[PDB]
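Read the structure below first, then the notes.
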Amino acid sequence: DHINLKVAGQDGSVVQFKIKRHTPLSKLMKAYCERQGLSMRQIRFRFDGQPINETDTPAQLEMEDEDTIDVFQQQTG
Amino acid sequence: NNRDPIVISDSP
């Protein structure tokens, strides 16, 4: 089966992320990163306030269906 | 409403 995660950008973009529960969240981060055409070191993914690691997974973070993910941008200074 | 669709590839 597939899980649908709600990733929203600060611009108000909602992406229909069709991913599984065992698929690494790292791939998810890169996907949106490439989608908008930005660098992975430029954006920060937060799940329920907690930052998502490259070793994290939906099944690990106990992410349920229709779970929301916030994407912040790295401060320049 | 702005919607962007992303499909993920999962390795078996």
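We number chain A the way Swiss-Prot does; in order, the residues shown are 16-92.
Method on record in the header is solution NMR.
Even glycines carry a Cβ here, placed using N, Cα and C.
The note that Swiss-Prot attaches to the published mutagenesis A:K33 to E is: Significantly impairs sumoylation of MTA1. Less than 8 angstroms from the CB of A:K33 (mutagenesis position) sit A:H17, A:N19, each of them six or more residues away in the same chain. Secondary structure from DSSP puts A:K33 (mutagenesis position) in a beta strand.
While the structure shown retains the original residue, Swiss-Prot records the mutagenesis experiment A:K35 to E with this note: Significantly impairs sumoylation of MTA1.
Close to A:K42 (mutagenesis position) in the fold, though at least 6 residues off in sequence, lie A:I34, each with a CB less than 8 Å from its CB. Look at A:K42 (mutagenesis position): DSSP puts it in a helix. Here Swiss-Prot describes A:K42 to E as a published mutagenesis experiment; the accompanying note says: Significantly impairs sumoylation of MTA1.
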